[PDB]
Amino acid sequence: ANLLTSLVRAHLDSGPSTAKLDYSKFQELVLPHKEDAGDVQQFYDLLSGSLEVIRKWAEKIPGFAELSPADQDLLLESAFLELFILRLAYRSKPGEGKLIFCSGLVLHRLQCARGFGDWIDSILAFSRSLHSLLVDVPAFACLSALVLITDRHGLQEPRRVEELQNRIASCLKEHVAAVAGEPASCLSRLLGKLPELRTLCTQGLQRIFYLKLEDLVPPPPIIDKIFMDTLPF
């Protein structure tokens, strides 16, 4: 209720206003169409732009600043890719091939293809599927917080992370009921996305590995760190 309102405000302050959208660079027609250095740099720049945004968004989740600072960092690092994808999927318009990034920048899928590779198509596929659920903003504000606030290996206080998650899952569950008859299949349908999101996170790690191999442009340090810390080996 007040948790819910707090989650909604954090979500909406973390993205651009429909009026701050920038189509300055949008172009559906590319030419004369393997990645080069400018595609690799833009890929890392787009990823980097979500960094601060997602960190400031997390600090506004009630309870999150009360986790230990080491657990805060671990949760943020481990969830970054997944959050970047989920928020991009929800914000974008896959029917038109339109990617909308957290800064307001709008790009066509073909303008991203070279930097992202196949991953961008799998992100758009997930976006169309997310869209069919017609997830409203409150449900989505809870969902994304649950992507962040979740069990990870190396937490100092995993029970406290679990209680905050229970707190947010109750809030979501209630909200879904308040909006759809009485006295799950919506709910469990929404939660069913979380496993698909983990799989796209992996495609992202694969893409970064590949770009790191090819080495046209090195990843910026913070991205690199996320990449190395999240490798279970």
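Numbering of chain A is taken from Swiss-Prot, so the residues present carry the numbers 362-394, 397-546, 549-598, in order.
This entry, so its header tells us, was determined using X-ray crystallography, 2.4 Å.
For all residues, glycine too, the Cβ spot is worked out from N, Cα and C.
Close to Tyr453 (mutagenesis position) in the fold, though at least 6 residues off in sequence, lie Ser490, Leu493, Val498, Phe503, each with a CB less than 8 Å from its CB. The annotation that Swiss-Prot gives for the mutagenesis experiment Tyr453 to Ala reads: Abolishes binding to activity regulator Cytosporone B.
Mapped onto three states, the DSSP output places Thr595 (mutagenesis position) in coil. Less than 8 angstroms from the CB of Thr595 (mutagenesis position) sit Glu440, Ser441, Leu444, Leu570, each of them six or more residues away in the same chain. According to Swiss-Prot, the experimentally introduced change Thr595 to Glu is described as follows: Strongly weakens interaction with STK11.
In the deposited model, 2 residues between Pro546 and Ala549 are missing, and the Cα-Cα distance across the gap is 11 Å. Distance (Cα-Cα) between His394 and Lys397, which enclose 2 unmodelled residues in the deposited structure, is 9 Å.
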